[PDB]
There are 4 protein chains.
Amino acid sequence: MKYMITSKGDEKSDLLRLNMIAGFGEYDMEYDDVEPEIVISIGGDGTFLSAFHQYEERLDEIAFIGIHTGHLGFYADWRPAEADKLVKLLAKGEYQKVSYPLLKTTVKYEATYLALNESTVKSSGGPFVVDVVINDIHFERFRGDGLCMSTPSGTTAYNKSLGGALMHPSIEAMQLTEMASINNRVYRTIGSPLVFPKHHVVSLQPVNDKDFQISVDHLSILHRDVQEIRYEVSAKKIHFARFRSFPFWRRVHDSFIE
Amino acid sequence: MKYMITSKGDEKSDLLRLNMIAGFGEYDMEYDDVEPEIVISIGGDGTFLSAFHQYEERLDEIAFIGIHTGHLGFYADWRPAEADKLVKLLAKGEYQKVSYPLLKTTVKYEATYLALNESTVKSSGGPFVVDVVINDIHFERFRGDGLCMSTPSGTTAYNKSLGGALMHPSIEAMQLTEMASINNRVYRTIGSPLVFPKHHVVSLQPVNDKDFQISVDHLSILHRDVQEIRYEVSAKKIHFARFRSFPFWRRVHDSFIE
Amino acid sequence: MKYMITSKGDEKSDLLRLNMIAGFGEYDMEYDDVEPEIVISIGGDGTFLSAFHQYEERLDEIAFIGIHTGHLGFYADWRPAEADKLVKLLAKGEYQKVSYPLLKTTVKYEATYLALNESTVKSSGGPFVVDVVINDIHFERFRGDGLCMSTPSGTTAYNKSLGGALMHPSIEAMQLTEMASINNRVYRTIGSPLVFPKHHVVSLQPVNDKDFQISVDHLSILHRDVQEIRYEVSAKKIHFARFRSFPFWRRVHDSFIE
Amino acid sequence: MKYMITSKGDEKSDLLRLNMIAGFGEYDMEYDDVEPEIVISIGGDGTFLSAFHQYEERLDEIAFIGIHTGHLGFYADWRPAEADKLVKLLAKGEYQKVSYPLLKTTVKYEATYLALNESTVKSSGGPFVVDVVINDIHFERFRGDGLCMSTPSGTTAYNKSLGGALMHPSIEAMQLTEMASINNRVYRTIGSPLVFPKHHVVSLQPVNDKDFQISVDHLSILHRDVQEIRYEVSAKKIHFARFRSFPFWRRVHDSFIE
Ligand SMILES: Nc1ncnc2c1ncn2[C@@H]1O[C@H](COP(=O)(O)OP(=O)(O)OC[C@H]2O[C@@H](n3cnc4c(N)ncnc43)[C@H](OP(=O)(O)O)[C@@H]2O)[C@@H](O)[C@H]1O
Ligand SMILES: Nc1ncnc2c1ncn2[C@@H]1O[C@H](COP(=O)(O)OP(=O)(O)OC[C@H]2O[C@@H](n3cnc4c(N)ncnc43)[C@H](OP(=O)(O)O)[C@@H]2O)[C@@H](O)[C@H]1O
Ligand SMILES: Nc1ncnc2c1ncn2[C@@H]1O[C@H](COP(=O)(O)OP(=O)(O)OC[C@H]2O[C@@H](n3cnc4c(N)ncnc43)[C@H](OP(=O)(O)O)[C@@H]2O)[C@@H](O)[C@H]1O
Ligand SMILES: Nc1ncnc2c1ncn2[C@@H]1O[C@H](COP(=O)(O)OP(=O)(O)OC[C@H]2O[C@@H](n3cnc4c(N)ncnc43)[C@H](OP(=O)(O)O)[C@@H]2O)[C@@H](O)[C@H]1O
């Protein structure tokens, strides 16, 4: 089966990658980083996010696996000492596939992006003001530092820091949180995070300034002459290769509690 | 078609009820408060909640409708001046049905309850400490004032006041928020709200004291010698009779923004 | 010098107390629990709080010291292994005095209380609604679970759990936090915590129900037929005996960070 | 008495300024924008902030007054219809002076600034990580979007949006709030806002990147090769000219409640 391996690029990670490739050399298994079916990321969640965006045009044909060389990750959930056990189990399709929802962002002047964690919007100068339209209905005028739209698996990331809820990734949804909203007798936002199902469209529209810094996972690009930013749960999903039970809520406990 | 009407019990509401009954007297329509198919609540969301619990044994055979005699409600979403237009449209099944998820609570010493808004748990004295187990996995030890588990439509209620997200009620889920958790170098909770899908079981277990004040919507009962409190998305749903489009997010805007 | 010693009442604490008394038997030092000048508390912050209220009529004539037999305390800030070094240093007034502000609560039907941590107010049934008057000016109508008024040293306690700021205890102030306020288009509270200087009077007045559960540190009493609850920074202070530098912010770091 | 008048620069404000100057032409009163003793700002709080920074080298010799041509301000607290009554009362020192605390920021590579609202710190790229040192003691390592240090009168501004407490400006203090901190099992911040008295020094030190975007009220400057950012309550104060009672908490109510 075709496979490739990305590495964080420090010694630990590069050496681990070379050993797994040697381990794969003993099986009906070929290294192909153009059309892989398995993509292994070694490092952290940032390495994993890059792996994802490296191959976002072939999401339906790939199963992703992560190894965390440092502390435990949400995406990278094998340890390095289990690398040889992983090579073996992958050798004979010894695994089921789990799919997580993704977020589609569309920027109109159309540019389109997929996010596995989130996409955010901030001003370029400059005060940030946007009208927030849900399924064509004007919901609120937001004045503040910015807004964040998170996938379910992204809810443990930036979303969490903004006061958002943690959502189980089997729920096909997206979640909008505020960054430092101005609320006074005249200016009013909802305050609360908002959780949208598939097929709901959240559209952001400028009020005066039309330049925004827009982020999609790690990527951050200043966009000029924007007319609309549109968010929706993507039709596409990320597929993970799973060899044992490691439940989301256990992943959350391990990362945040002890 | 069989129908009944509950009233807040002030003059406005009682008089409105008598007029709708007179209006229904002109159609193939009989008043039955033992086996209604339509249940009309006149007053506020508290009146509507009572209507719901009055007939919780026949949820699958009833369509609920609410009229708000005061300010706009989340459940009661006709105005009184539209009462006559409502009587007419109800006369000939001129309507589609919308269903909202509900919350099952089980108290073991089994007593079982349905909630349309939420169920909460607090101590009776007395410091509140509980172990929180998700799908048999020990997730956290909670020390604080209490916990709240909200349905999607309940997310605009007590959940909102506790920092929770607002969830679209087409999402079959429940949401757990904290009330004043103690967090220090030794005591640790997740902090964030948590959103669970159907079939996930959140169980609360005592640590020392086993007496808790437990609430289910308006009802609040001191329970003694508790071994477990179990939360899950119910298999049962509340059905609403709908005569026009009034989207959830518009309902939220109207109630919280302007 | 006259002194007494309170104990948590477990073996560790009782034995430690007996040894310090034996150690004090070797100096110009007599045990008097009616008119002490030094009050030593052995246990936790709860033991220390009790020590304080045991002698609240002689606050101006007492220096308090705490020993924490378990984890580190905010009030109890010697370890047990340093008990003998403490007995020695106390023997010859080898110490400076530090004073912390306190909170005066007045309940009118007058009953008056001092708090070292905080005083809170909740309803007895029953929905909680109160008008909040600051220096005779009507500030807001609060609807929610309750309110908490914290001293500076109390800001690390319940205040912290409610979202309040941590205040350095050299600031003569009190801080009011909300518990789960209802905020909708009709009902409005400030949301933010509020920090008042000496001589500001915060008065809470009932709207309909006049029975409230009122707490002052550990004490919690249901009060009936209340007309007013009045908060102000007390004219009286708690005095601590200090033998070495242990800064507040270091105390906060040690307890909350690592 | 020497005086000058700044204007927002729209027609309402410019015309109001010309009329007050004409009104002042009838008294022992001369217009001097180099060495004024009275500085009148017409517009909003942004206009007032600019007035302040325009004359920050002569704070001890100036009394500031604000007129709000739009909605009510925290600094600008006369209405335009009362402009003629204001000209008259100013004519014969018919007024007492009120002083508010200010914030000193020092940036070391020394550049120094005064803030009436706040100073904030964010990264230039780029992840923001800083060590936070209080009175030479290492308190925490902050990872997140940034930090905000607010004066008492600034607590109704950006501080409020970040979850901070509102402080009465007679309290000589500063208040530090977090912007979106990362908190997981490894990374730890205090979370809570922190309120410091005069003479406490909060120092921020870089960990890796040494370029930061630093804001002081409206001014925002990218600073390069920073070694330290130091915050403390300034020795200097802003003086307001006061003609009638308009208490802070009433100002807060009027702006945030109704
Ligand atoms: N202010 C703030 N607070 C919290 N999170 C932020 C903030 N700013 C950015 N981020 C997050 O950082 C990532 C950028 O990715 P990256 O390239 O790694 O850059 P970074 O700035 O390095 O990411 C920040 C941290 O977030 C961790 N991370 C990434 N994804 C998750 C999920 N899904 N749950 C929990 N923790 C996660 C990541 O783990 P890792 O250490 O890589 O194993 C880092 O520890 C972005 O998608 C945001 O979600
Ligand atoms: N501290 C606090 N904060 C917020 N909400 C609380 C709090 N304590 C209780 N409650 C809520 O109050 C209800 C009890 O119902 P009730 O008999 O009406 O008693 P109440 O104490 O009267 O209810 C409190 C308010 O909550 C409103 N309410 C009820 N349901 C909702 C939903 N789904 N969204 C938004 N607002 C709602 C209700 O509307 P209404 O005025 O009836 O049209 C009241 O204005 C309970 O289910 C909780 O969700
Ligand atoms: N829901 C909730 N959250 C946070 N704190 C609460 C809550 N409910 C009550 N409390 C606090 O608990 C105390 C009651 O005192 P007690 O008799 O000990 O009862 P408890 O319920 O045991 O107190 C709760 C905890 O608060 C600790 N505590 C007490 N004072 C402080 C200060 N000043 N800073 C930090 N931590 C503190 C105390 O330390 P300790 O363990 O005694 O050394 C306990 O760990 C009360 O004054 C409140 O401030
Ligand atoms: N994200 C976010 N949330 C809240 N406040 C922010 C935010 N970003 C910047 N700001 C504040 O905006 C100011 C910048 O001043 P400005 O030139 O006016 O620019 P702006 O971006 O226009 O200021 C934002 C708003 O803050 C108001 N403001 C200014 N000072 C105060 C105080 N002390 N209390 C309450 N409200 C206040 C001001 O009133 P005004 O309308 O001028 O009468 C504006 O309505 C800065 O000092 C921050 O405190």
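All residue numbers given for chain B refer to Swiss-Prot; the residues shown span 1-109, 115-263 in order.
Structure method, as recorded: X-ray crystallography, 2.2 Å.
Every residue, even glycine, has its Cβ placed from backbone N, Cα and C.
The local packing around B:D45 (mutagenesis position), expressed as other Cβ atoms within 10 Å of its Cβ over all shown chains, amounts to 22. Taken from Swiss-Prot, the feature active site, proton acceptor applies to B:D45, supported by experimental evidence.
Its own atom aside, the Cβ of B:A162 (NAD(+) binding site) has 21 Cβ atoms within 10 angstroms in the protein chains shown. Under the heading NAD(+) binding site, Swiss-Prot lists B:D45, B:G46, B:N122, B:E123, B:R148, B:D150, B:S158, B:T161, B:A162, B:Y163, B:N164, B:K165, B:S166, B:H223.
Mutagenesis annotation in Swiss-Prot: B:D45 to N, described as Only minor changes in the structure and a 10-fold decrease in the kinase activity; the structure shown retains the original residue.
For the recorded site, B:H223 (mutagenesis position), the DSSP three-state label reads coil. Annotation for B:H223 (mutagenesis position): spatial neighbours B:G46, B:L49, B:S50, B:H53, criterion Cβ-Cβ under 8 Å with sequence separation of six or more. Listed in Swiss-Prot is the mutagenesis experiment B:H223 to E, annotated as follows: Twice less active than the wild-type. Its activity toward DTA is increased 2-fold.
With 5 residues unmodelled in between, B:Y109 and B:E115 have Cα atoms 7 angstrom apart. Sequence-distant contacts of B:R148 (NAD(+) binding site), defined as residues of its own chain at least six apart whose C-beta falls under 8 angstroms from its C-beta, comprise B:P132, B:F133, B:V134, B:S186, B:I187, B:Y192, B:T194. The Cβ of B:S166 has fewer other Cβ atoms within 10 Å than any other of the binding-site residues B:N164, B:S166. Counting only the Cα atoms, the space from B:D45 (mutagenesis position) to B:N122 (NAD(+) binding site) is about 10 angstrom.
Taking Cβ-Cβ distances under 8 Å and a sequence gap of 6 or more within the same chain, the neighbours of B:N122 (NAD(+) binding site) are B:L49, B:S155, B:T156, B:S158, B:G159, B:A162, B:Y163, B:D222. With B:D45, B:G46, B:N122, B:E123, B:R148, B:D150, B:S158, B:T161, B:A162, B:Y163, B:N164, B:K165, B:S166, B:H223 listed as the residues that bind NAD(+), the site has a largest C-alpha separation of 31 Å.
Filtering of the recorded positions B:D45, B:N122, B:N164, B:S166, B:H223 by Cβ separation from chain C (threshold: under 8 Å) yields B:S166, ordered along the sequence.
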